[PDB]
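My questions will all concern the structure given below.
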Amino acid sequence: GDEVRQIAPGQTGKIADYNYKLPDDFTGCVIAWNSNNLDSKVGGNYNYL
Amino acid sequence: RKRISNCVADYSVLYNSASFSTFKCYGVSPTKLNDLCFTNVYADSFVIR
């Protein structure tokens, strides 16, 4: 959840520099929603690397 | 206010740590710090709500 800000264009960070970056002149819409109940388990849903 | 001087600062390690909830630079970019030579640095520490 903390990385949602880095998704915005013109950002930086490990997410913005190692796995996903948006262009400076990005044109489009970004949509997000929590999926804790959908894709999280008490033992640790490590499927998301 | 602790003074910093007569040293070499590798700001990359500070910025790469995710333990920081906020890392905002207002006159410089955190990436550019690594290549930038300063006069004096004032490191001020406090605890706030």
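All residue numbers given for chain B refer to Swiss-Prot; the residues shown span 355-403 in order.
We read in the header that electron microscopy, 2.3 Å was used to get this structure.
The backbone N, Cα and C atoms fix where each Cβ goes, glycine too.
Quick paste from Swiss-Prot:
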- B:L368 to I: In strain: Omicron/XBB.1.5, Omicron/EG.5.1 (VARIANT)
- B:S371 to F: In strain: Omicron/BA.2, Omicron/BA.2.12.1, Omicron/BA.2.75, Omicron/BA.4, Omicron/BA.5, Omicron/BQ.1.1, Omicron/XBB.1.5, Omicron/EG.5.1 (VARIANT)
- B:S371 to L: In strain: Omicron/BA.1 (VARIANT)
- B:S373 to P: In strain: Omicron/BA.1, Omicron/BA.2, Omicron/BA.2.12.1, Omicron/BA.2.75, Omicron/BA.4, Omicron/BA.5, Omicron/BQ.1.1, Omicron/XBB.1.5, Omicron/EG.5.1 (VARIANT)
- B:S375 to F: In strain: Omicron/BA.1, Omicron/BA.2, Omicron/BA.2.12.1, Omicron/BA.2.75, Omicron/BA.4, Omicron/BA.5, Omicron/BQ.1.1, Omicron/XBB.1.5, Omicron/EG.5.1 (VARIANT)
- B:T376 to A: In strain: Omicron/BA.2, Omicron/BA.2.12.1, Omicron/BA.4, Omicron/BA.5, Omicron/BQ.1.1, Omicron/XBB.1.5, Omicron/EG.5.1 (VARIANT)
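I'd like these features described in context: how deep, what's nearby, how far apart.
The Cβ of B:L368 (variant position) has 12 neighbouring Cβ atoms from other residues within 10 Å, across all protein chains displayed.
DSSP gives B:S371 (variant position) a coil state; it is part of no helix or strand. Within 10 Å of the C-beta atom of B:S371 (variant position) sit 9 other C-beta atoms, taking all shown protein chains into account.
Under 8 Å, Cβ to Cβ, and six or more positions away along its own chain, B:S373 (variant position) finds no residue.
Of all Cβ atoms in the shown protein chains, 6 besides its own fall within 10 Å of the Cβ of B:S375 (variant position).
Long-range Cβ proximity for B:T376 (variant position), meaning a same-chain Cβ under 8 A and a gap of 6 or more residues, is found for none.
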When DSSP is mapped onto helix/strand/coil, what comes out for B:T376 (variant position)?
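Coil, per DSSP.
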